[PDB]
Amino acid sequence: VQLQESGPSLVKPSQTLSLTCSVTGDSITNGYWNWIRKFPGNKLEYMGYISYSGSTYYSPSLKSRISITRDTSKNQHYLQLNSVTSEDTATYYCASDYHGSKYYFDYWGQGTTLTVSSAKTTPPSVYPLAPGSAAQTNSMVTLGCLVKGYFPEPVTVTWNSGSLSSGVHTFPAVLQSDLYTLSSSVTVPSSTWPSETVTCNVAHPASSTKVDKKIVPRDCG
Amino acid sequence: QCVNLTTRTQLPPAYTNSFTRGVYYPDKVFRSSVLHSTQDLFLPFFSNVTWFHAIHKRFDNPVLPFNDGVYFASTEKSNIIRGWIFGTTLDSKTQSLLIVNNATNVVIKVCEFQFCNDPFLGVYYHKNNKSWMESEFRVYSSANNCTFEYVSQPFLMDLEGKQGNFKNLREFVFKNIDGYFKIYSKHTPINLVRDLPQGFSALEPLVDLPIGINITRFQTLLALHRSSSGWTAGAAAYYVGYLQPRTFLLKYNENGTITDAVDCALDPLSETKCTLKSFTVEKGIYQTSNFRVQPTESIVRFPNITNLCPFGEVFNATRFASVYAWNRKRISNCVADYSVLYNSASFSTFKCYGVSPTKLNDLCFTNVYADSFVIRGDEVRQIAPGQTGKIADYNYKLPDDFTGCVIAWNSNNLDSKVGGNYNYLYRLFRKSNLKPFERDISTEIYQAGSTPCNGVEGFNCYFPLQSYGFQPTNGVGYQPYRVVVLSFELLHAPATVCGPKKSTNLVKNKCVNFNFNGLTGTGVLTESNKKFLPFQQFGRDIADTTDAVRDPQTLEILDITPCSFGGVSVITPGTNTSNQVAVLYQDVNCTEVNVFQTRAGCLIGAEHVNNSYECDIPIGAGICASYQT
Amino acid sequence: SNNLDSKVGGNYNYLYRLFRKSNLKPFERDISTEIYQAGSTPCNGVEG
Amino acid sequence: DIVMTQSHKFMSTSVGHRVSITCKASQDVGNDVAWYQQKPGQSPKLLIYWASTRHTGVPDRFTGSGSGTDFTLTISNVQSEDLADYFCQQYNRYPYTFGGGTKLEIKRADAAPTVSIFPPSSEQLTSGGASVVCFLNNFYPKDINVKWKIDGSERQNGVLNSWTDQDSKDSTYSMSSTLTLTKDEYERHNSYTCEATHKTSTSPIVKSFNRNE
């Protein structure tokens, strides 16, 4: 049975959270649907679950600020987490724990990262990173792709629509007081740049912003 | 400080024998023409000492311990030994002692010195105009928190480089007991080329340094001479010997100079002199000490593999009680092995609180109470102190200091049928909170309002014993878990199921240490042929000596034989002719201990001669020894 | 020592030692302020 | 509550060695011990169920044992594809409290990184921004010092450092040092220099550029 997570990635504090753990391939017949979050810093905590009988119980850290509903028609279930705080910013997952043919199994999905903050939505501004004209010559030329001023996390940054995968070093994001900052690097030979077309594709599904910045040698000497 | 020498060649520290070194004055008592026995840390004779020198490929400065006490003995010809570093961890975090000498004043300072990588001192520019003047100061980096400083009188020491034989002999005693460092010294000219001199010299103390600190490791500084990493050294020798709490016999002359010292833990000839307190050994057998075989290990024989606890009727039962009318079962007077309950691979819930399950083996409890009840899957986590829910506030509340366990198993094929299981009940409404170890079996109708209910349902009158729901169309984890909670506490009653050390250990025909129910001792368990009574447990001799026992849970007939013990008699003639001895142990055998069998023991050291001569020194049973050709 | 060490609002400047694994040795000062573990659970840094 | 305590948070394991991942929990869990395998950028998967049988699709190089509260996850034949995070868990009851995690580290020979400092583009200076990024790739170990030298002065405010995980192809590391500054600060300085201090060389890699071009 395939799993897929969906929902808004920006939840304001002291409001109602909404998610959708899509279950495709097999209907809810036997098994549970847990909820595991991932805090930044390799710390994990449990949230809750729901069954197909009508009995719901959650973690003792959350007394009554969490409710999970069910819907057997569209094979989907929502997650309502009321009165969220700044510590609830985590990557939410849904899984299932049920045995099969007298053997234990564990299925997982993809997961999405939800950012709980009071900041405003800012569209990203992609700026190119070109080397200097008096740099040292080398057979392998390093390029860059700078994304600064985007909210919220995460974003999808590729290289030449996924066709350029060799030498791609994905860098994580940092957190300043207002926005985020994403960086990336690639390794192309001297016969490729600037002879061929190198353009990093930056896509932001939260703000519907897609900026394709062509790597051009600006400015010249 | 940071620059280290690169001329270090790794050589193995071979063993070296010492003859009579390690003799000094024990205290401030001056004696003459007497023989007094002292008890202090001395160097044992014919022990194992180190082998290190200071040459221009072998340049070694090892790290030696100090908790047992060390002895210093060095033969010098050009004053190579400068000082030592008395520290604890060889770092700038603890308090250390640094005693060096730049041939002008004895620098004794008690500060917090910075331990460098490799301290070294030398003389520069040996080509022309040497003048024996030193300028390099690479012993330490800084010195703070100084509490004591000692400056000696200025003098002039000749540090010239002599060739040939040694001309100086400087020995030191480095020991520290109860925060009082004692330093001894002795200087005398000798004649020596390579080996260790077999001389005799008493060391006199110079000063007293009550540092009051702990010293664990130490090093030794060396002088360097070469005609900043390729510098070489000269030629010297120094030996380190570990001290032991032995006993010496200092022979004083008419002037008070120590002329002889005898270590009592070296040879059986010394055992005669340290007992009678006289070096002149006369004719006759003299008893010195008592031989005793030390035991190997401690063996306790309390439990066995039988007489287990009745856990079959508890874990493999059919039906249980509810959460409000649960039954309390007491388990005692047996032995419960916790290793077969962990690897059963059939318990879906095995939790324990309070203490670790690997730590309760060496821990004895007195009360075991199994609390079995049937709950759902959403009520197992509520069995915890300081929690709320439908169990901790309504049905069963744990105390604060609860150190019990939670044992349950799967009931997928036991309490799951098609149609619904309405067997067990649970209370839903209650006015007040609960108490630890409280059972509520009342079926009183809960009055939610002001009007009475009169035992029947009506306006604000609901049935408190709500029914459970067990259907095959429910979840997997909602099956009824047969939760059995164990209780443990400490009272005035003694322990029953603890286990002394283990199950069983059987080592025969050896001197082992047993442990019985009412008596302890050390003996050998040997075979026997008697027929004891089956209800007996022990047995005594005439004058109350345990010699034959019986295992309480194993029908065996074994006796208790004492180990090989007895006195030590040294057979030796007078010291005016020779010093050969004959080792004779009393009440021993020639198996457990030039071997001759005697009636008093095993005589090892004397040969068997069929020729009968005159009796000189008595041994026993008509056997005599004589020092003849 | 009430009129020499105590002040207004309470005195909360100095510290002392409360917990230890074993007993102290006679004539030895304990100035070790390092964080040591109790059993087999290491901490290695901040409190908690 | 169930406290899941591991041995260490960060360990090191070379290729061919045997690493014993121990998770000494304070409370006994029985035999319901499972372990995760979380790649950087993916979801954790099931590795060992019921502490005696491997999962379908997992090779035979992953073994597991333990007695009492002292479990041992013996990882034999540690290759580059086995570099993941491990979490001792239990399917006994809710909540599923997980451990801290143990990350391995493959040891190899030390090498020099590739330092390349790039000038800011002309499109960023139009809006009024300036960010000098000092790229550092293929360095070892993770502990490194990246400082900025602007006209002989060290700058602390405005430095954004973000390190990556260990790569599963060459066992190297990557990071990025972005110097966030204003537009007026860019016109008052000339030389920007970032250095990378390595343990195999006393002199760091000096990479600079001139604004006159």
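Chain B residue numbers are taken from Swiss-Prot; in order, the displayed residues are 14-69, 77-247, 255-620, 641-676.
Just so you know, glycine gets a Cβ as well, placed from its N, Cα and C.
Under natural variants, Swiss-Prot gives B:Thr19 to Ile with this note: In strain: Omicron/BQ.1.1, Omicron/XBB.1.5, Omicron/EG.5.1. One entry in Swiss-Prot concerns the natural variant B:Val83 to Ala. Its note says: In strain: Omicron/XBB.1.5, Omicron/EG.5.1. According to Swiss-Prot, the experimentally introduced change B:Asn121 to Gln is described as follows: Partial loss of biliverdin affinity. Among the mutagenesis entries in Swiss-Prot is B:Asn234 to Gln, noted as: Increased resistance to neutralizing antibodies. Positions annotated as domain 'BetaCoV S1-CTD' by Swiss-Prot: B:334-527. Among the natural variants in Swiss-Prot is B:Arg346 to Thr, noted as: In strain: Omicron/BQ.1.1, Omicron/XBB.1.5, Omicron/EG.5.1. Record note (Swiss-Prot) on the mutagenesis of B:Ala475 to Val: Increased resistance to neutralizing antibodies. Here the residue is the original one, while Swiss-Prot reports the natural variant B:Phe486 to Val with the comment In strain: Omicron/BA.4, Omicron/BA.5, Omicron/BQ.1.1. Variant annotation in Swiss-Prot: B:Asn501 to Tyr, described as In strain: Alpha/B.1.1.7, Beta/B.1.351, Gamma/P.1, Theta/P.3, Mu/B.1.621, 19B/501Y, Omicron/BA.1, Omicron/BA.2, Omicron/BA.2.12.1, Omicron/BA.2.75, Omicron/BA.4, Omicron/BA.5, Omicron/BQ.1.1, Omicron/XBB.1.5, Omicron/EG.5.1; May enhance affinity to human ACE2 receptor; the structure shown retains the original residue. Listed in Swiss-Prot as a natural variant, B:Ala653 to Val is described as follows: In strain: 19B/501Y. Here the residue is the original one, but Swiss-Prot notes a mutagenesis experiment at this spot, B:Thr676 to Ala: Partial loss of O-glycosylation by host GALNT1.
Sequence features, as recorded in Swiss-Prot, placed on the structure.
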| residue | record | Cβ neighbours (10 Å) |
| --- | --- | --- |
| B:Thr19 | variant position | 9 |
| B:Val83 | variant position | 9 |
| B:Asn121 | mutagenesis position | 17 |
| B:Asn234 | mutagenesis position | 15 |
| B:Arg346 | variant position | 10 |
| B:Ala475 | mutagenesis position | 13 |
| B:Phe486 | variant position | 8 |
| B:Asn501 | variant position | 19 |
| B:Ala653 | variant position | 20 |
| B:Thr676 | mutagenesis position | 2 |
- Item | Cross-chain proximity of recorded positions to A (CB under 8 Å), evaluated over B:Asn121, B:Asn234, B:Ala475, B:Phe486, B:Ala653, B:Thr676 | none
- About how far apart, in whole Å, are the alpha carbons (Cα) of B:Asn234 (mutagenesis position) and B:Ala653 (variant position)? 50
- Query: At the Cα level, what's the spacing in Å between B:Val83 (variant position) and B:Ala653 (variant position), rounded?
  - Reply: 45
- Message: Roughly how many Å lie between the Cα atoms of B:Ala475 (mutagenesis position) and B:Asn501 (variant position), rounded to a whole value?
- Response: 31
- Query: Do you know offhand how many angstrom separate B:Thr676 (mutagenesis position) and B:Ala653 (variant position) by C-alpha?
  - Reply: 13
- Message: Of the variant positions B:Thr19, B:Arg346, B:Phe486, B:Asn501, B:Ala653, which one has its Cα closest to the Cα of B:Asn121 (mutagenesis position)?
- Response: B:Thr19
